[PDB]
2 protein chains.
Amino acid sequence: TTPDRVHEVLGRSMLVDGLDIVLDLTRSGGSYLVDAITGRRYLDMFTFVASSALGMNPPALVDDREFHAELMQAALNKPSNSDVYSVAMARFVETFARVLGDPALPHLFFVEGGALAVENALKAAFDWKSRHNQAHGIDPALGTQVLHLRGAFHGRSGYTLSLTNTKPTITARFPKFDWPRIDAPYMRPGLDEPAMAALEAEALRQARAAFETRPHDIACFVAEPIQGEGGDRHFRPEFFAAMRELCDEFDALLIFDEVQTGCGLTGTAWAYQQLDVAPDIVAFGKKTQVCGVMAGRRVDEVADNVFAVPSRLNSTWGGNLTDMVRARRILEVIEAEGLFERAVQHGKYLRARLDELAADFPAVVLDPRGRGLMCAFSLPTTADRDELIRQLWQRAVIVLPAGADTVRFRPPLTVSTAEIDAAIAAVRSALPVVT
Amino acid sequence: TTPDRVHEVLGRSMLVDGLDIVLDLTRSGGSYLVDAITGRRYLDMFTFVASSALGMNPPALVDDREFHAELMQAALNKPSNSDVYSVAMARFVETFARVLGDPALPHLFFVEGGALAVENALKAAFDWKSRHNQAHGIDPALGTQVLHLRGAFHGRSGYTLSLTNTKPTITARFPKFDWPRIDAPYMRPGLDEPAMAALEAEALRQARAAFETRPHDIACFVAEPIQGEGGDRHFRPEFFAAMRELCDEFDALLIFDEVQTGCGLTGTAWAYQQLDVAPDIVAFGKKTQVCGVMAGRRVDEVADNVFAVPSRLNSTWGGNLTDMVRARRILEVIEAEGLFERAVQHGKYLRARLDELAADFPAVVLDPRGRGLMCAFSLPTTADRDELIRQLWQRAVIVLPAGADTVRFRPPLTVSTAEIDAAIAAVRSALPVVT
Ligand SMILES: Cc1ncc(COP(=O)(O)O)c(CN)c1O
Ligand SMILES: Cc1ncc(COP(=O)(O)O)c(CN)c1O
């Protein structure tokens, strides 16, 4: 079966709605995907939906003969890491703790898949609230609800479909829990400090009313520190600091979903580190390859929590051992090459170019925004946004849409300024055509 | 970090409740796990909880230099197969369809994780019932419930926690939907045809009453064809044939969860093939490495079902490409070496040995049973069962418990009769000690 027959073969069994290219696994490299059909190179600002930290075939992995042997040993089999431990797994865990660890969150748990990472954070919270309730004479049947935001995306699994609310297509006709949802007071152009503060006060009022009308029954508040799929919506640290206080006042855990923000993209290991808000639990995935949760802070106050009692959380495999070995090596490159700092510096560069674009196309390039390499702008209409994406595709630049009118950039941490310039040049060429 | 330090390093971050050994990834082979600490060999009747078809480091994979190159190409990166297609992926899909495919179930969907496989089958059913309802003038808000069995295990995710009901530890303190659950009329010793028929009639009565009291709101019936975690409980084909008819009478889909039964273990590609009941959807995982669903039969009667409409089902990765490449090679070995037939023949051998054991230890070795290599027996008490497992561990044989009093065998498809003899000899040595 040949590159030119891939879509035909897949189309017999599945809906084939992905990209027109066929990925060349060998010739792709760095910020470039290679189409196996034509040999055309595509500038990658999409990175498998933000899940690739170093891009394709990074030299540090590709040339490391010792790593090849370690990776191959892992890749031949697929152990259940839940039951059976290995050196390969232990090395991953200790380097994870070293590079991405937070001393307040010592408990680690791994699973395949970002939605399941968020679910296990929820399960930890449900268990914690029920037991905390029980310990203070409150009915342990209470503590089953999740406070969350409008525009959130946390996955497409049984619990996360009750939280995710972006496009109706994602959630329609699937059963849901009736959990409290509050407005998202994200930053927008032409609102100053007082205007933002009033927007936040209204979301906070809603949050407080949820807690007061469902007493002892809200186990946690969950949020993306920056909403990704819903449209790269950013929040002031003030908003989360207030939410932190409100969670503590009502004995509820604060969970950040860093599946999309995490692992260096914003310039630090985790976005929450720049907002100066301490979560009780963090869900991670995508760039970490293996998914999971880190937990601590108030979790520890319930001594028989899910991290302390066997068999409360589990899966057959406990994450994919191949992903752990790959992730271990990727983390070592990040640490060795100072890639978080490189994300800060190139993120400032990309953001500066987007500011310039906005200045040159004031009516068209709206709300340029970002934190580190997580950057975006918006268009007047969704028709303009969709056309811009098509025009970029024609120019061999891959970007992702988000929300109704956003174009998002998800470059690899190793992106160069010349590559950023090439992406910007394409947007510049395309814009007069969409107008 | 050295084998003797693995448990210490992991114990800083996680609850370490798995096996005392450290897996040697290189020296393990076939039906044997090697402890890296001692070099002791362990006879493996556990196979990473039934997820390894060929055992460790199969020669057909290990010696295949061309496959090594293909596997390495996949293992270095982790593409989002949802969006970006490859030759490696297309080869996997066409060999899956060839070796495991059913012509009535042409729609394939892949995801990481067995619980999420079952969830996507449920989502297909919820969507189908709502749309089928809508098409016949019934409120499309109806079709949100799942008929299922007592003793079922379908996973630990948001929807499957509402179905799974084995140990209370798995589900306690987690929110659940109130879905209808019926008695499981499994085969037991000392019930003849009439006695079984009466047991089945009672479960069927309960099923019928669920359908009649929740009109148009039950989207599907889900079952394991043989209940695994709940205790290797087997059902007559008559029971499922009746359920098939009842599902059709109430316009509900029949889904089989073959995550544990699937991929040759019972002697055929899928257990349902031996029961002569046609499902609408099958969830698979474990031995297939990549998880997912096959769907068809009545699914197709709703033209805008989730397999036909973009973005109704999704995940970031669409399954792990490394797992797809590994699984492709494993399927080729199964097909080339006739391993399904080998499972039938060695499964008969293992079952015959268990019958002999029961004859020699009538009061102790209870209810020997199996289909193909999926075999089990029970003990008088859970204390006896737990002690037998400890005694086998001491003799370097790994088996799994199930339910309150079952010991289960999950050998690889490539197990030899000498290896089965060694497992049986160990049980024979251990039994006088537990009595
Ligand atoms: C913030 C966030 N949380 C969770 C998920 C779900 O991750 P996965 O697709 O691996 O289930 C996503 C995926 N885009 C996400 O962006
Ligand atoms: C029948 C069945 N269904 C689903 C699952 C869940 O699979 P996973 O652990 O990969 O989520 C299991 C796991 N033992 C199972 O046995």
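Residue numbering for chain A follows Swiss-Prot, covering 15-449 in order.
We read in the header that X-ray crystallography, 2.0 Å was used to get this structure.
For all residues, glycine too, the Cβ spot is worked out from N, Cα and C.
According to Swiss-Prot:
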type: BINDING; residues: A:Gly128, A:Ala129, A:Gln274; note: pyridoxal 5'-phosphate binding site
type: BINDING; residues: A:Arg170; note: L-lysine binding site
type: BINDING; residues: A:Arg170, A:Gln274, A:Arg422; note: 2-oxoglutarate binding site
type: MUTAGEN; residues: A:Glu243 to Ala; note: Retains activity, but binds alpha-ketoglutarate in a different conformation
type: MUTAGEN; residues: A:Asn328 to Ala; note: Loss of activity but can still bind pyridoxal 5'-phosphate
type: MUTAGEN; residues: A:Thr330 to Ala or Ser; note: Loss of activity. Cannot bind pyridoxal 5'-phosphate
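Chain B lies within reach of none of the recorded positions A:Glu243, A:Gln274, A:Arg422 when a CB-CB distance under 8 A is required. A gap of 9 Å separates the Cα atoms of A:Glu243 (mutagenesis position) and A:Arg422 (2-oxoglutarate binding site). Here the candidates are the binding-site residues A:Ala129, A:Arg170, A:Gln274, A:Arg422, and by Cα distance the one nearest A:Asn328 (mutagenesis position) turns out to be A:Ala129. Within the set of recorded positions (A:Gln274, A:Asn328, A:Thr330), the lowest number of other Cβ atoms found within 10 Å of a Cβ is recorded at A:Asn328. In the vicinity of ligand 1, defined as a Cβ distance under 6 Å, the following of the recorded positions A:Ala129, A:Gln274, A:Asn328, A:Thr330, A:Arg422 are placed: A:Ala129, A:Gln274. Our reading of the pyridoxal 5'-phosphate binding annotation (A:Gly128, A:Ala129, A:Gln274) yields a largest Cα to Cα distance of 11 angstrom.
Within 10 Å of the Cβ of A:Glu243 (mutagenesis position) there are 22 other Cβ atoms, across all protein chains.
Here A:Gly128 (pyridoxal 5'-phosphate binding site) comes close to A:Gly169, A:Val273, A:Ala297, A:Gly299, A:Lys300, A:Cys305: these same-chain residues lie at least six apart in sequence, with C-beta atoms under 8 angstroms from its C-beta. Proximity to ligand 2 at the level of Cβ atoms, with a cut-off under 6 angstroms, picks out A:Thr330 from the recorded positions A:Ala129, A:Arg170, A:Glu243, A:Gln274, A:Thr330, A:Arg422. Take A:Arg170, A:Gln274, A:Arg422, the residues named in the record as contacts for 2-oxoglutarate: the widest Cα to Cα gap among them comes to 21 Å. In the three-state DSSP classification, A:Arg422 (2-oxoglutarate binding site) falls within a strand. The shortest Cα-Cα distance between A:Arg422 (2-oxoglutarate binding site) and any of the recorded positions A:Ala129, A:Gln274, A:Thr330 is the one to A:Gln274.
Counting only same-chain residues six or more apart in sequence, the Cβ atoms lying under 8 angstroms from the Cβ of A:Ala129 (pyridoxal 5'-phosphate binding site) belong to A:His168, A:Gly169, A:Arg170, A:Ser171, A:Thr174. In three-state terms derived from DSSP, A:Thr330 (mutagenesis position) belongs to neither a helical nor a strand segment and is classed as coil. Cα separation, A:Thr330 (mutagenesis position) to A:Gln274 (pyridoxal 5'-phosphate binding site), rounded: 25 Å. Within 10 Å of the C-beta atom of A:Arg170 (L-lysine binding site) sit 25 other C-beta atoms, taking all shown protein chains into account. Its Cβ placed at the centre, A:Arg422 (2-oxoglutarate binding site) has 23 other Cβ atoms within 10 Å.
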